[PDB]
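Structure record follows, encoded as structure tokens.
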Number of protein chains: 4
Amino acid sequence: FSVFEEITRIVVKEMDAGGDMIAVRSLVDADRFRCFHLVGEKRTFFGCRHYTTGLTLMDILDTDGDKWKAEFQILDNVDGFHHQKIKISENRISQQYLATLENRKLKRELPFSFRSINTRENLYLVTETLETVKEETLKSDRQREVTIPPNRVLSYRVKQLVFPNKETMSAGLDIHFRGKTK
Amino acid sequence: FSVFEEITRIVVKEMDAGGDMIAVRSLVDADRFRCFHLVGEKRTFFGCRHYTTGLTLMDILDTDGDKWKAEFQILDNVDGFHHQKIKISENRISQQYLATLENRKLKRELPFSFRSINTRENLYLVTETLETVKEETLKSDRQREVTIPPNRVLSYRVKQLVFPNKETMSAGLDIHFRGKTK
Amino acid sequence: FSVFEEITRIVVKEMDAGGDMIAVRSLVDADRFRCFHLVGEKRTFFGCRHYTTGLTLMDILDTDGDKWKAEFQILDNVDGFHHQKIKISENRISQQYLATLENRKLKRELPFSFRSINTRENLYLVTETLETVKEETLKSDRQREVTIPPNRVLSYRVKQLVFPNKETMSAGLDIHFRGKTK
Amino acid sequence: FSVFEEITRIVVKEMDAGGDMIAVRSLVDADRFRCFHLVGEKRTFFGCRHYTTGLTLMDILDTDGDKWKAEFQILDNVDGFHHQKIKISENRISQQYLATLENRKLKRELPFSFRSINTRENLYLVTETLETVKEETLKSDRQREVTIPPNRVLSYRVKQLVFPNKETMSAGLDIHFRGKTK
């Protein structure tokens, strides 16, 4: 019935066949589920299905930390029957920029410590921007043909980070098996 | 038979498939069921069906607290048979604005303390505005084709807050299991 | 057979599905069954069917107490077979205005004390104006197609008030279970 | 179902029938999986299928190390049924340039030592550039006809290198049997 899971997993599959990429479920905050954001805890009910909570993560702006690929198209159908008309835009971001962000000093008092400690979800971040400013409508059959605004994201990446009390570290080997001591 | 539950749950489902969002039942006060408002107590008769009472919550205006996405469309049908022609407008509101509202001092003498104590419904608030200034008519079959004025809301969010005698606190982890000591 | 109950309950149902709202039976005094008015005692013969008596309630005018939504339309049919062509006008009235009316001093010698004591109906008032200045004719089948003048009301609300000998109080939690000691 | 494996292995087969060449799985970073890059560890699940991680390897630029074939076409189909419309560009790079790169001094502090030691994947490099600036769409049947942006790579080569603590050496005899002591 649902269409966004189908579209995001089509992106993920043709993006790399059953690989590293992760899809998103909610567009309550999809476009603002950009880099420096979170995701709900993972459960296995009705297949691989997690929760959704992706609040902000920018901490400081003292050193250069906010400095700034062509259009891509997916116009096909899947035999229920689905029809996808996606267009994708890519803003290249450097990988050593991730190291720079790790070097950035972690210091905030945003009301996020309470929820983060209560969850212990060991939040992870994206690697490189995946953006869509595409058209509205897609199609699905069980009819219900969904509609999508421009400037929205579909799939995201993993870079595990650990948060001690004051300053953080990194776990880059795609660690999302929910095991930590924080 | 009823159409508004169908329309709001269609919004909720295609908004995120059976997820966090909550629909509304009454348009007695729908547009004025904006942020800073309430909802009736939850019961399980005829499925998930709650009551409806969403009175005002603005308390003080001393610091900046009243400062101020493109159009979205849903034009489909569901196989009874229903037909939806919804248009949606979005006014972006910041998430740290919720923290600012929590920091706002709670002080009122509005005749709401009596009803709030008699109910103990642990009221919860919305996250980001969901507005519709769309057309009038929709369609349904058992015929009865409903009509909807502009500048109205359909679905809302959760941010639990606890009210001690003088000043309040927050319960952000989507807590709506009606358990408190106030 | 009767049509006004059908029309008012259609208003109530699509107004909120089997919820707080209350319909009216008689148009002997419908338009003047505005705010500050009464209703007959409730009985359970032939379903939920009450009496009708809604006389005046204005008491004093010393402080500001008489200071002063767009058009709505319902153009459908119900499968007997009924056909409704209602238009509705709304004059917004504040909720803290109800608190102001409660603060208003109660003092009258209108010949209403005798009937009120003989009835003990614990009269209740409306919340916000519901007005119709719509067209005349509707349709019904068992034919008999009813006609309705402009500037008339269909459904009303509840705000229970208790009347001691001199000054009154409030019972806001939609209390209409006919229990009091006055 | 998957199409990129088919296309890359078609390249590999007609490039040399079941020979030295290696195909890639992910286009998360395909174009930037150029020379001086990595690959995920090799496993044998669902046939020959490895992981994917190809981060950067440039170390120093002091001596000449960044100084700088006609178009090729593959327009056929394979009897499921597939249809390929590939165009290929080649930028010739010298083989003694590989010796020069080996002579280049290895010295970096990029956050890659941790992941490299944790993996022990004994990374290997390409021999000569294989580039495609071709059209978008291909075709496949189980329909799903994939799309490909210009300036992207499909297949790559092997030149094993060993990394001691400070300075590296070479293992040129196409050694990718994951055996080392580093």
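All positions are counted from 1 along the displayed chain.
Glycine too: its Cβ is placed from the backbone N, Cα and C atoms.
Per Swiss-Prot, these features apply:
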type    : residues                                       : note
MUTAGEN : B:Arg43 to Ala or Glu (Swiss-Prot position 44) : Decreased ability to trigger pyroptosis
MUTAGEN : B:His50 to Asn (Swiss-Prot position 51)        : Abolished ability to mediate pyroptosis
MUTAGEN : B:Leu161 to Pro (Swiss-Prot position 212)      : Abolished ability to mediate pyroptosis
MUTAGEN : B:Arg178 to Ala (Swiss-Prot position 225)      : Reduced ability to trigger pyroptosis
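Annotation: B:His50 carries the greatest number of neighbouring Cβ atoms among the mutagenesis positions B:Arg43, B:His50, B:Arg178 [cut-off 10 Å, Cβ to Cβ]. Here the CA atom of B:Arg43 (mutagenesis position) lies 5 Å from the CA atom of B:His50 (mutagenesis position). Cβ-based neighbour count (10 Å, all protein chains) for B:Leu161 (mutagenesis position) stands at 19. In the three-state DSSP scheme, B:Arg178 (mutagenesis position) falls into the coil class. DSSP assigns B:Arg43 (mutagenesis position) to a strand in the three-state reduction. When the Cα atoms are compared, B:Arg43 (mutagenesis position) and B:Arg178 (mutagenesis position) turn out to be 11 Å apart.
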